[PDB]
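These notes concern the structure reproduced below.
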Amino acid sequence: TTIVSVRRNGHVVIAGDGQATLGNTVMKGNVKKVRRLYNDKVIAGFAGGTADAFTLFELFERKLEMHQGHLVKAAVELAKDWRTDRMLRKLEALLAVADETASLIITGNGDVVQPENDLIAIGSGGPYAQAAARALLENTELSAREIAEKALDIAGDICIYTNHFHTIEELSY
Amino acid sequence: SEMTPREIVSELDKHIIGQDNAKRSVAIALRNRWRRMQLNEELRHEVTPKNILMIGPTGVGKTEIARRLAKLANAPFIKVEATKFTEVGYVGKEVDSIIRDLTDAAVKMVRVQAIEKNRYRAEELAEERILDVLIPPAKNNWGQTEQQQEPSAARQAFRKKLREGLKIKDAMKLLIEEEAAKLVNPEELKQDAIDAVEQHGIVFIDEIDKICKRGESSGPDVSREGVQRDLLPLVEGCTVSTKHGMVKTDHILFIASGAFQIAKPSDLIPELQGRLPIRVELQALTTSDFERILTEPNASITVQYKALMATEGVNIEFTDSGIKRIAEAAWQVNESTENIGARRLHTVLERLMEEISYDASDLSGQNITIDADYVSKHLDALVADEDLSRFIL
């Protein structure tokens, strides 16, 4: 799959495709890889278990609960539980979460990464997404949503594991 | 003839800064208890307390509100940590202890409340026991019926000569702890408390959110939710075995409190959600908020400090810029390290005043002035050194 987050001006987005693959066949084509959390204040995307995500997004949203809402802290506190607990440690998936403050990547390896210009591109198509998301953010005035989306379509074109079904979320401030 | 909500909020304003909604909330609870007493027997049974759930960050007013509310209603009050009971999966303790602990405090009250409302009469009759071992013209009559009757004459000048003047004083106190007791009725006193608990009890349950779900694990959620289950009867209406009697939780007012950063009130057990009909949020405090807390409350910390120092014959004065400076510090530390709400003020205010607090007795008669200069000199360094902050502030 491919998830692409971009942040320009007062907008930050997270777009993802809808293909779910098994072997060499497409299982589903309209999977919802992006969603809103923490009273719509937080937007996130996931690459992997359509349920593993569920479990994760919630716990994450449990971190933001009694930690004011500090995106970064609750994010590192999550990867912490994630890499520890046998339960959490069991599930595998790439997490891409953003918010007014900043966007970052969370992984099972208890890793909390924040790409260069808050530009995230995970999933089997992340590279393609990023290469295109770059060429644009670099030589274009296009909005965060226009790049995320245009970059996402480019990925879908190259990546055999990503389709052109989008699911975008945004955040304005 | 109780106060109206606006009246209740007002009084609350005298101690708590901001958090208006929470006040109106906790205020409607109180008023409703009055409202209920004003109905027919039938309805008086059907109308139960409108229990409240406060949602908000640490030290921003939750408990203070509940505490002041209870105070204003002269109601027995008790605070309790929800997670305390999840421990029962090892040994912990049982929820019924809440009503039990509540009653015990409800007794300690009715007691001190009644004994104090007596220490004055017992002292007066006490002297009437001493002013009897100095001039005993007891019995009926003695001299005249009118003029000569009044035996006070020498006695009067005798008691005064003693009041302002074994050992009278040593004797009276002994008589005080003999007449007071010989005046208390421990029967109705035991039931007095129970009635309180049953009609004005206020139970504060902190960490309600820590008793919720989370895809965590079977074991833990089972321990957590159990505390919720064990809470149901208290809140739904039941009877508890009191070391001093039998209490009906039926009309006790419950004020639960949760951050809900991790968990949402909707994760709470259904039965509970039903019994927490009122939801209210409290906001994080602002530096401005802080400045007001430091001074506005009528027994503010700043006022306390000034008083404490006066004790030592030292006059303290807080400049506005001084207060502002103090407030910013607390905020700065809370943001740079860990946000603990208004609590931070006490730590800061207290570190700031150390040198004086110590030298106090020596500056007897001086006019110290804590202005922005002083504050900065004393706190700026500490506030800056983060690691030092996590120890000293």
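Residue numbering for chain B follows Swiss-Prot; the residues present correspond to positions 2-166, 216-443, in that order.
Quick check of the header: X-ray crystallography, 7.0 Å.
Yeah, the Cβs are placed from backbone N, Cα and C, and that goes for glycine too.
Residues or ranges marked as ATP binding site in Swiss-Prot: B:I18, B:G60, B:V61, B:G62, B:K63, B:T64, B:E65, B:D256, B:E321, B:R393. In Swiss-Prot, the entry for mutagenesis B:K63 to T states: Can neither bind nor hydrolyze ATP. Do not form multimers, but stays as monomer. The structure shown retains the original residue. As a published mutagenesis entry, B:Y91 to G appears in Swiss-Prot alongside the note: Partial loss of protease activity. Looking at Swiss-Prot, the entry for mutagenesis of B:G93 to A says: Almost no protease or ATP hydrolysis activity. Under the heading of mutagenesis, Swiss-Prot lists B:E266 to Q and annotates it as follows: No effect. In Swiss-Prot, a published mutagenesis experiment is listed as B:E286 to Q, annotated Reduced protease activity. According to Swiss-Prot, the mutagenesis experiment B:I312 to W carries the following note: No effect. What Swiss-Prot says about the mutagenesis result for B:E321 to Q is this: Complete loss of activity. For the published mutagenesis B:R325 to E, Swiss-Prot gives the following note: Complete loss of activity. Forms wild-type complexes with HslV and is able to bind ATP. Looking at Swiss-Prot, the entry for mutagenesis of B:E385 to K says: No effect. Swiss-Prot lists B:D437 to K among its mutagenesis entries, and the accompanying note reads: Partial loss of protease activity; when associated with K-436.
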Cβ atoms near B:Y91 (mutagenesis position) (within 10 Å, other residues, all chains): 7
For B:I18 (ATP binding site), the one of B:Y91, B:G93, B:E266, B:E286 that lies nearest, given that the mutagenesis positions are compared by Cα: B:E286
Whole-number Å value of the largest CA-CA distance among B:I18, B:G60, B:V61, B:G62, B:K63, B:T64, B:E65, B:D256, B:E321, B:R393, listed as ATP-binding: 34
Shortest C-alpha distance to B:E385 (mutagenesis position) - which of the mutagenesis positions B:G93, B:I312, B:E321: B:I312
Short-range recorded positions relative to chain A, from B:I18, B:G93, B:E286, B:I312, B:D437, with Cβ separation under 8 Å: B:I312
Among B:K63, B:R325, the most crowded of the mutagenesis positions [Cβ within 10 Å]: B:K63
Alpha-carbon spacing, B:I312 (mutagenesis position) to B:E266 (mutagenesis position), which is rounded to whole Å: 11
Fewest other C-beta atoms within 10 angstroms, as judged across B:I18, B:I312, which are the recorded positions: B:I18
Which of B:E65, B:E266, B:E321, B:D437, all recorded positions, has a Cβ with the fewest other Cβ atoms inside 10 Å: B:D437
Neighbour count (Cβ, 10 Å) for B:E385 (mutagenesis position): 10
